[PDB]
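Right, one structure below, let's go through it.
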Amino acid sequence: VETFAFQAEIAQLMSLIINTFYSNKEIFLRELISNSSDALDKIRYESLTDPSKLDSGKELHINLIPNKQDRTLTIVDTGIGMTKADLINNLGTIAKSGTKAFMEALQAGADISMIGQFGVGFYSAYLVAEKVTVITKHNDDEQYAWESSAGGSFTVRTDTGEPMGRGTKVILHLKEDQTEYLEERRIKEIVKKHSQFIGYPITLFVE
Ligand SMILES: CCCCn1c(Cc2cc(OC)c(OC)c(OC)c2)nc2c(N)ncnc21
């Protein structure tokens, strides 16, 4: 287990997402599904010139998996996945400028639902989750677990759970008062409202 500090601006963004009063929390799901969709476009595009990129799995889909016992909602994709370098350095580096612009825009009166335009919609997970665990496997790298409860740090470790082939699982450990996002009817409503044109099958698992 390696522990890392977020760059100061990302820590500030995370605290703002956790601390600001903002009732329209449901927008987290569209942000995460959109990230999965982008990741599936990416591996789809790369495989046009190198079909061996799909040896790790041909099926391109998104699964939404609620689990009331664990209080988790998991967004699964078989997209491109993320390398260790992504997880520790590169996404954070790209995210710094997006963070600064988002924070600026939040005066001029943008609101939190606009986070996705700044490339940091991932952090919207913290509207609803007290901890987020990301299991991910990229073709060029090993399977990793990233995790953070915010507070300025995150961890990364090689994952020894079940091998996933290729892609990403974002496990949202939900806040005690956010268990509505485990209900089948609430998830269907949100997907229908915000994500009904995604070009990959989205399967809502039931309990
Ligand atoms: C361009 C942003 C892409 C990074 N990313 C994201 C969003 C993301 C964004 C992050 O920082 C902006 C980040 O660092 C903490 C991260 O770590 C797990 C994930 N989701 C996926 C996904 N499902 N599959 C592939 N790449 C993804």
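So for chain A, numbering is Swiss-Prot's, and the shown residues are 17-223, in order.
According to its header, the structure was obtained by X-ray crystallography, 1.9 Å.
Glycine is treated like the rest: Cβ placed from N, Cα and C.
Mutagenesis annotation in Swiss-Prot: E47 to A, described as Strong ATP-binding. Strong interaction with HSF1, HIF1A, ERBB2, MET, KEAP1 and RHOBTB2. No effect on interaction with TSC1; the structure shown retains the original residue. Of all Cβ atoms in the protein chains displayed, 22 besides its own lie within 10 Å of the Cβ of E47 (mutagenesis position).
Long-range Cβ neighbours of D93 (mutagenesis position) (same chain, at least 6 residues apart, Cβ-Cβ under 8 Å): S52, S53, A55, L56, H77, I78, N79, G183, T184, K185, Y216. According to its DSSP assignment, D93 (mutagenesis position) is in a strand. While the structure shown retains the original residue, Swiss-Prot records the mutagenesis experiment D93 to A with this note: Impaired ATP-binding. Strong interaction with HIF1A, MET, KEAP1 and RHOBTB2. Loss of interaction with HSF1 and ERBB2. Los of interaction with TSC1.
For the mutagenesis result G97 to D, the note given in Swiss-Prot is Abolishes ATPase activity. Annotation for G97 (mutagenesis position): spatial neighbours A55, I59, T152, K153, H154, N155, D157, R182, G183, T184, criterion Cβ-Cβ under 8 Å with sequence separation of six or more.
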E47 (mutagenesis position): secondary structure state under DSSP, collapsed to three categories: helix
